[PDB]
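Here's the structure we're looking at; comments come further down.
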There are 2 protein chains.
Amino acid sequence: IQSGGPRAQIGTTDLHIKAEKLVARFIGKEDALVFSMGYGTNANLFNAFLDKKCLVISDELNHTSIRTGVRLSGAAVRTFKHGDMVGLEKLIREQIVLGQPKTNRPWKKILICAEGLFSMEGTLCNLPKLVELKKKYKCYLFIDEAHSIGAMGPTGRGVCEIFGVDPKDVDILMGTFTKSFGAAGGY
Amino acid sequence: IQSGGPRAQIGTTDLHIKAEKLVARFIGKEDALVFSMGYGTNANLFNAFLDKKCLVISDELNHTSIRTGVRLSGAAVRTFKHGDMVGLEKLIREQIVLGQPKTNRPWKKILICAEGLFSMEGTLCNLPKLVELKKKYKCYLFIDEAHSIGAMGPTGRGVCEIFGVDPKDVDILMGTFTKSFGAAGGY
């Protein structure tokens, strides 16, 4: 029942490796990591791969852990109305034109954050249109499938399964094992 | 009395080489070229080494050939009042901050044009302050010594001789042999 220490020091066993491989095969991607807490995953991801010269466009109904993780990095944040795509496209165009505040230099990077299924409304995310917009304007995509994975789709694969979207157009996928798997952790 | 053709085809003799070496040694620089007309020199230089994403700050009393050469390239142009240095520094700072028009991207290059001696006023150019500003803000300098070379300085070397400025802080020097040498051409 006991672990040694962090993963990078002594904490890795073969069970972790098997779990990572099996998750990566299940989702449809090439590789994956597993953590011991979902809140921590969201809180410490954007810190690692973002900065204060990049912009984040997040939905207005996103979970608290995404907001904490984005806040701890430094990037500029703008929000768009829930389930409104013309506004999203308008905002993308305007923010590309304007540039960084106080300098108007080009944005170094733009990331769009969303959720598979918003669990206070019961609605979905317009994944096809999000993929179209990200391919047209060269943005990036991040999807949080906490309530979607395991419980939706013909075979239980999530929103990519639902919309027939190829799980390769989405740059980063994350989820948790807490909801529909009867366990703890994240990936 | 006849020449073959252009310099790049058959037109070069050893006399041209001797003249170029002797001019370069006289001025104090490392190399030089000689042309058959001064107006043409000014008209066809900036075309070669500039573009439409660069800015030029020229004095308001500059000769017509400089204006034609700058016009034929495409670069943005701004002028400052004659013999006013606080205005020049203010303009430099403002134009660095603002950036390109309609895009506000950084200026790719900034060039400052001036004349050794303005031959309608009889005044000089504040060369020390120009060198200070170009070294402080990382601009470039271009000096047109048509009336200065040969006729001013303790030994006839121009405005660099007059102000004791080292003829290395000035990126490009040009002049003519028409005024004080009793000949035709430019360098």
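Numbering of chain A is taken from Swiss-Prot, so the residues present carry the numbers 188-374, in order.
Method on record in the header is electron microscopy, 3.1 Å.
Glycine is no exception: its Cβ is also placed from the backbone N, Cα and C atoms.
According to Swiss-Prot:
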type	residues	note
MUTAGEN	A:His334 to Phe	Loss of activity. No effect on interaction with LCB1
MUTAGEN	A:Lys366 to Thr	Loss of activity. No effect on interaction with LCB1
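Rounded to the nearest whole angstrom, the C-alpha distance between A:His334 (mutagenesis position) and A:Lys366 (mutagenesis position) is 7. Around the Cβ of A:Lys366 (mutagenesis position), the same chain contributes A:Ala333, A:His334, A:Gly337, A:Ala338, each under 8 angstroms and 6 or more positions distant in sequence. For the recorded site, A:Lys366 (mutagenesis position), the DSSP three-state label reads coil. Here the Cβ of A:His334 (mutagenesis position) has 19 other Cβ atoms within 10 Å, regardless of which shown protein chain they belong to.
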